[PDB]
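The structure appears below as structure tokens.
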Amino acid sequence: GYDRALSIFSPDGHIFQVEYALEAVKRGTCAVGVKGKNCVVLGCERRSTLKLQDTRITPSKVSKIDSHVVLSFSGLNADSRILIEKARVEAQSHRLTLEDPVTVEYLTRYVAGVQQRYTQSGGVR
Amino acid sequence: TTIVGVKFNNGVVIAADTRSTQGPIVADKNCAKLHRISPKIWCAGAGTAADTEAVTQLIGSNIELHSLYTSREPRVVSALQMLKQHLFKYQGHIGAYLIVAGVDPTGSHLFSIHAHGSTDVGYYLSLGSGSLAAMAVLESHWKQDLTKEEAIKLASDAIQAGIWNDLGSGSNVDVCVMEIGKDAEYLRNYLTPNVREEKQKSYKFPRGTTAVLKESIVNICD
Amino acid sequence: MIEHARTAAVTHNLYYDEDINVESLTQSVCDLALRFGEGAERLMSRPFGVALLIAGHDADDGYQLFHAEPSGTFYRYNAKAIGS
Amino acid sequence: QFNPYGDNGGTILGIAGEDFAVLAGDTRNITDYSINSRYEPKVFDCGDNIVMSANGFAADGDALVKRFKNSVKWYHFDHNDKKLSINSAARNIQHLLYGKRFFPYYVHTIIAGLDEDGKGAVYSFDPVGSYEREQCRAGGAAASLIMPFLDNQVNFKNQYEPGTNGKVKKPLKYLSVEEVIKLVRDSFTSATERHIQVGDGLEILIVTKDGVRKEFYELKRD
Amino acid sequence: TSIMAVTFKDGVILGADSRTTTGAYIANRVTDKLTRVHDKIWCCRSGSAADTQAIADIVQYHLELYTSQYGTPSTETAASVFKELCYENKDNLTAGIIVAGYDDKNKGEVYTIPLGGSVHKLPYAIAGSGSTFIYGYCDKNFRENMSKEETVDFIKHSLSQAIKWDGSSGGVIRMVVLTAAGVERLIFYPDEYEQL
Amino acid sequence: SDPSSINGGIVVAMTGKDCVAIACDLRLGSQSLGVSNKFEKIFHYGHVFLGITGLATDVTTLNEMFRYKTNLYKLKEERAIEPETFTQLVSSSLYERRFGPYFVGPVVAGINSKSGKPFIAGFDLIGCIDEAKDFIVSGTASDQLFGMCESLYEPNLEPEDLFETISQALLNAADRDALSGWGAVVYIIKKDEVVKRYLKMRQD
Amino acid sequence: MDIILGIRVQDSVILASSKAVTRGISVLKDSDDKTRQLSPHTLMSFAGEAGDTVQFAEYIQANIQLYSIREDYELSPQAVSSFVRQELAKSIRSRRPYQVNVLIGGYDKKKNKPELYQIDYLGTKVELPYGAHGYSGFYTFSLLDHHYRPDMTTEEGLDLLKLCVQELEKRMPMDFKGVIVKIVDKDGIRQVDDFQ
Amino acid sequence: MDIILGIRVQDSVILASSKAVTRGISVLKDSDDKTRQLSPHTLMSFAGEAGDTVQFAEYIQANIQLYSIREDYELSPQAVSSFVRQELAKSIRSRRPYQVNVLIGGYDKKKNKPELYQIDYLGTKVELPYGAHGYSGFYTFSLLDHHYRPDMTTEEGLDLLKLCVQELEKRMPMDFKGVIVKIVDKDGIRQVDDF
Amino acid sequence: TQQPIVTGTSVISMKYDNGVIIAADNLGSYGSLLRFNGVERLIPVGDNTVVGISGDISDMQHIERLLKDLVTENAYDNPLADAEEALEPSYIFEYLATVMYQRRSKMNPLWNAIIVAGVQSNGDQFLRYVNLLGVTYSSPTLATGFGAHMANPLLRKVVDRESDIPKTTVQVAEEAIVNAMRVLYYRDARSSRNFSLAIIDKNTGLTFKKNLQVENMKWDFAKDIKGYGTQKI
Amino acid sequence: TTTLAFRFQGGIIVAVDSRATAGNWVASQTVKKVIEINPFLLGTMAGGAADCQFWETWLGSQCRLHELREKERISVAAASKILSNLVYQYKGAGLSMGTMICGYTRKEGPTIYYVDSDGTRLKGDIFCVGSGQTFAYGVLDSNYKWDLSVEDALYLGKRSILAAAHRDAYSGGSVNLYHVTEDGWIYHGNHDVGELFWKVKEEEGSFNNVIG
Ligand SMILES: C/C=C\NC(=O)[C@H]1NC(=O)[C@H](CC(N)=O)NC(=O)[C@@H](NC(=O)C(=O)[C@H](C)CC)Cc2ccc(O)c(c2)-c2cccc3c2NC(=O)[C@@]3(O)[C@@H]1O
Ligand SMILES: C/C=C\NC(=O)[C@H]1NC(=O)[C@H](CC(N)=O)NC(=O)[C@@H](NC(=O)C(=O)[C@H](C)CC)Cc2ccc(O)c(c2)-c2cccc3c2NC(=O)[C@@]3(O)[C@@H]1O
Ligand SMILES: C/C=C\NC(=O)[C@H]1NC(=O)[C@H](CC(N)=O)NC(=O)[C@@H](NC(=O)C(=O)[C@H](C)CC)Cc2ccc(O)c(c2)-c2cccc3c2NC(=O)[C@@]3(O)[C@@H]1O
Ligand SMILES: [Mg+2]
Ligand SMILES: [Mg+2]
Ligand SMILES: [Mg+2]
């Protein structure tokens, strides 16, 4: 129904909504990833350290998409949940149709394609 | 199959094609469909070919026996009645549709018999697959007081229309004329329009073409 | 765009048992360029932000190099540079 | 209930020689035991030296012929007037036929032409699109009657060289256009003699590197 | 098929068409649907030509033997023969018969035997495919003890209307008049009963 | 499924100059499965040959019945039966079971012992007498045999040429039918000599 | 169906028959002898519709024993095969035909030769070096086409039959619970006690 | 049908499944594992129409694995059985219903108890000490009614399954080419190497 | 249409030297009842085309509506609709044929047999056939129903091949058509004595004759037919 | 139609016939029943001619798409499951197909899958599909062994197809042979049954049942 073109080009050749999403990313907690010779480490920042916060149930910054791929994020948490759900569903679908867990590259490319579609579709940011 | 019968001033003519087909395939390209029930009582058949042959031969045998018993010339009405009763007894399961014509001491006669056992009388009749074409020709060219040559031409043209405009009728035209004062005349291949052209080649194989595994002389005597 | 090209190529094989002409592939790719706007079949919001150099070879027009823009227009260059 | 299918008979034949192809068909369009027309051609030239015939249901055959001609028109429009390869045409016809995999064109399809190397070629399609490149193929009513003859006189099946003790096959050789014309004429005369749905006229399209030419011959009208 | 039989002062008159059809094709357009089983006892036949012909032949044989043995039969006797033959073979027959006879005692009589073998004596009987179209005309025009010419005209009009509306009936109108004077055969051609 | 198409098989007879020929396939099978490579379908009584295609059990029963009848005929007439008389006998025997027919297609061939004329004829399952002067075909590949004969045959062939023609016709018609083949036999018949030849063909 | 196999080797005929009888979803017996000794030098294995099989087999056995007593002579295997074939061919066109398929193996003593005949319920008789009834052939035939040899011994034939049984037990959907193996030779009929 | 048997023993669930798959008159395979591990402590054996079986099994497997990843938690066997039952009950009234019967065996860790569920293609779910699909039950049940005991050991359950397999091989018209036997307990799912 | 109700019978047509002739009865049959008399089954389109339809009368009226609408739409924005861009017989045929094949392939066909006959702009005689199956064929003589069995054999005795068309005159072809109509009235139970006849001649244009009757009928011999065999009176 | 495929030490052997029939009528005997999906994947057809041909060519197209997308050869498992999911989406529509997908990958090794229109998908070592699959199965299982040489395995496949062509009436024409190894598929010729039968009869001392 709602197909208003929200992500369009600017006279200087810029898609403003994408840059403002990047700015929203710059406002989120920090995340880092490092590759070893045979291991990968993901570190994340906790918003200061509040005392009335229940740390046993609050979602962690690192979420598993499959048994062998993990995902950290920076930016809006809700959009992260959406991307994580789509990525897990796609991982299970690839397992179902290929009888082989997905590669990190394939899942990464799927997430990137989802985001790109969201940067070129109408009625969505 | 296209069979017709036309009565002329001094007798009756019947005519038919010469095509026996096992469905859509031609089996006999010169099948004789005119059957002799009596030396002067003939019958053209359509439908189950074996049924037509068998019923004509059986009624002809019975007619010969009856003519020997009564020492009289066989009558067309007798063959008509016997064929009718026989076919009706078998509830039309004998697929034979006949046009029976002839000359007897009572004069000239032409009838048609439907396989379920019904009979019709008329001066011109037609039956078979291509019956419609022949009947159209008859209704177009028939008149009262036909001569011998006129009725012959009419029947031949009806059979020709059946041959040309029906897939179930073809090859050559057979005719049988029966006049009162003469003997019956059975013209086989009265018209031979469908003659095959010369083949573009001769496929006589060079001897030794076929490979043989074993030979043997067969003993036919004793 | 690349996906739409690749499938199209293979589809032209499946439908015709032969390789698709370079110009035909480039034209099929360009057919997506101006498939944008509002209204609505729903179309994308913005045109593409990438230009393409499509190089290939067929037995009809030999070796070919094409420039494809989000304007729906494509040219054939003996040599072409795009970017900065 | 309404039956959406029908049979119009007909017979088509396709042969491929050294530098030529030939697609012939009978010009008789029929229905049940009646003839619709004695000259209704069904072997069409589609351009790019590609002749096609889809024999069987006349409506489906005409629809398929029109669809393939439209497909070649749009293929010229959308690919810089590129010549449609005979194998490309065969693949497109396979897809056309399989489009109605669950409501098929009740037609046996045969196309003829020249391949990329300029040599004769024939392609045959069942009603759903299983296509195959061959050198000889007959389709339609009299197909079962013509196909073995071809195997004997074109591929030299069962023909061994005389005296070779049934060990050396006959040397396979390409036939001349005159020889394939002779074989086609003989095949169609035989089909007209033995099959009631074949006859009236034979139309032959000959596709050489010089184009498409026509030869018409009369057939029996029984 | 359109058949009828009408009684009047001088006797009885039967009438029928001459169209025997196999489906939609006119197998015979000059059919004699008026059959005689005895000198002054005739029958109008409708239905299976084969079945009607067989029934009529057997009835004529039975009436001939009845004449040779016990004398001239009554019309009711021929009606009873037809009724027995039709009712005892109802499962394998499809024939509707109208038996019309004349004698000096009962003058002219008409019996009708439909499917199933029932038999009914009526002043006038109509039967056949076309009869359904002329029920009203006959019920409104039939009279008791008409003259010969009035009976012929009534039968002519009724059969002409039946032939006009019914495609299963056609050809010519055949009539057989049974009176004390004997048997008379009349024929009416399309160019006469179509203008009625 | 169909009674005539359970076992399969083909028989074809041709005529020539002072000679006849009759050939048959050597296959007996239960539909798809092939069982026997030695099931000949051409039998002979004196100097009259009969090929029987169709339901195998009916083929054997008719062979035994015709052997019976021909033996009794020879005993009563003190002479061998002629091909025309045997053809009439076959027609009458077939029609005798009109409403429970034998699912066969008989083909009679031979040389009239007295007139020396070659004679061939064919029948349907109810005995319709189909007498042709050129060729008679029967079996599952009846259409293939019809085409091959109507194409290859020419009248007045010598035995050595008639053999080649009938053999090529039979082989090329059998290669286009799945229910016939697995071998073939050809009888060439003259006035006082009958030669039987086993052909070589593909065994699929 | 059941497994009914036969193989003719030089100087012997071997017959194999399923041991299992199954009605419904229950195997009622696993030791069923599907053969009847028609004569000391002629055995017949059978399979088909329940009831008809044993009935037809015992009927043929009774007739063959009566003929043997009447003439004090044993019919050649060819004669027994022809007789049973005629019986089946008369049965097919009866009211209730026999639905039994049979293999007949016999040592012709007047010819000193093994013979094997295959007949179906229709009356189709064939003389084959090896035969089978039901679906069994669809496998076994192939094996035989590769491994059969005319100059084989009875032990070689038993080994070939064991190969056929192994292939059947490997690729058949039904468990026929082994086979009973019988050998017919110049010394009569014997039964292999242990085959697998 | 195929042989699909299940028996719930104290602290374990044993599932047996025929190894034979036959299309036409030829046994195409004699080593077919008719089970799918829905979760580390829940296995499902299946049998029915060709094609539909493995399709439905792998679909259920994908859904259960997705639920396990999404929540980082394993569904109880009861919940998995309820999900499969609802799926089948929605399927039955669809255009082309799934014609697959399933046995679900799982060791509920929150209750430390073995559980076995039987569901047919209609969506009729039951929790039974022993269950079977197809004609197999028509024999096995009787044996169990006589030989089952609640306080049995896993080895005793294996022996009871061996008795059932022997009875089937004796009185069944079809040769199912043995069975694959798997045990689901607190330590997960294992496969009996020699049965 | 899934089953025809009110139906019209045969339609006959043939070519001659300067044009074509078509004819059809004026009968609408409710099964075995000759229900409606005076039912024109020849639809003239333009001054150069006539469409003869047999079969379901409701579908024939639908095709009449379609032809009228086609003429109206061709008149739109066409200054040459009265000249070089008028409706040709081939256009009308191809349209009807496409429609018939489409409705067949949708399993709801028009229960009809159609014969389109006319003269093209260049004087050529067009005569072609279509039916509920969409089968199309063209012959110098075309008939539907019983006509195809009886009319065609008579009409081919005048024009057995294309080369016979220049030799046939308008009088010959019209007499043949009238004789075929008489034969149909003889041997067709679902036929009528009243019919209509159209002549599309490349010189005289369209000649449409209505309220014709079959005349010169031979029925006298019916007086000599007595009994079905052995009966003498 | 008769097709067979079996794994051995030297990879995979595939052997098909070439006869296609429309009832009792032998429609053709020049039918190529092995579809070269790619230089490493083969597809053997049995059943619906158009069905099998069309959908295996479509499977080859899908494999090309997968190779272009992931820059990696498609696995035999995934290739077979694509066609399996396709025919299952067309299940109950009237498709009649029985196919064998054979391939050699580094992950799986030599692999053979059977896929029919019923939706069944089975990984196996020895498969025979078609009307004459029983005769094939017989000869194979009688003379099969994993330690066969390439020559011996090719000969065994050819001989099984030959037996199936002899006995089964709907299988025949010619034998097409294929050897699938690490380097892809290798075509080993088209052998006419007419001559191959006599050759095998003379060289093996078998087929003594034939009168030839
Ligand atoms: C001259 C008089 C008619 N002339 C014909 O030429 C007629 N043909 C025949 O009677 C052929 C002749 C032959 N040589 O066998 N008989 C068979 O086919 C026989 N069936 C068989 O063999 C088979 O079961 C095979 C499987 C099929 C070939 C017997 C039979 C069985 C059922 C029938 O309904 C008919 C005949 C039948 C009745 C009426 C009209 C016709 C019939 N059949 C047609 O084909 C025809 O239409 C034609 O008119
Ligand atoms: C008595 C005066 C006029 N009678 C007619 O004019 C009647 N026509 C005939 O009986 C034709 C004539 C012919 N020479 O063919 N004969 C057959 O039909 C024969 N069956 C066949 O042909 C067949 O296989 C099919 C069964 C029919 C296509 C015999 C028969 C069998 C069962 C029947 O229920 C009837 C006739 C029947 C009864 C009532 C009215 C009519 C009947 N049949 C019709 O056709 C008619 O409608 C018409 O009224
Ligand atoms: C795969 C390797 C070999 N393939 C075969 O060997 C198979 N042959 C064919 O498919 C022939 C070949 C040809 N004419 O070129 N084509 C048709 O039949 C085609 N038309 C027709 O059915 C018709 O006329 C219809 C009336 C109108 C379209 C298509 C078709 C349709 C439905 C089917 O259910 C099948 C095929 C089918 C499936 C499984 C096995 C077989 C089939 N059909 C059979 O005949 C066979 O049994 C044989 O196995
Ligand atoms: Mg012809
Ligand atoms: Mg064969
Ligand atoms: Mg074979």
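Chain J uses Swiss-Prot numbers throughout; the residues present, in order, are 76-287.
Cβ atoms here come from the backbone N, Cα and C positions, even for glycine.
Feature annotations, reproduced from Swiss-Prot:
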type: ACT_SITE; residues: J:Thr76; note: active site, nucleophile
type: BINDING; residues: J:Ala124; note: bortezomib binding site
type: MUTAGEN; residues: J:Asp126 to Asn; note: In DOA3-1; decrease in activity
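Shown here: features listed in Swiss-Prot, placed on the structure.
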| residue | record | Cβ neighbours (10 Å) |
| --- | --- | --- |
| J:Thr76 | active site, nucleophile | 28 |
| J:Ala124 | bortezomib binding site | 25 |
| J:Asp126 | mutagenesis position | 23 |
Next item on the list: Using C-alpha atoms only, work out the spacing between J:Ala124 (bortezomib binding site) and J:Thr76 (active site, nucleophile) and round it to an integer in Å.
Entry: 10
Next item on the list: Measuring Cα to Cα, tell me the gap between J:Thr76 (active site, nucleophile) and J:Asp126 (mutagenesis position) in whole angstrom.
Entry: 14
Next item on the list: Would you list the recorded positions among J:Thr76, J:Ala124, J:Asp126 that come within less than 8 Å, Cβ to Cβ, of chain H, in the order they occur in the sequence, writing 'none' if nothing qualifies?
Entry: none
Margin query: According to DSSP, does the residue listed as 'active site, nucleophile' sit in a helix, a strand, or coil?
Written below: coil
Check: Looking only at DSSP and grouping its letters into three states, which state does J:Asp126 (mutagenesis position) belong to?
Finding: helix
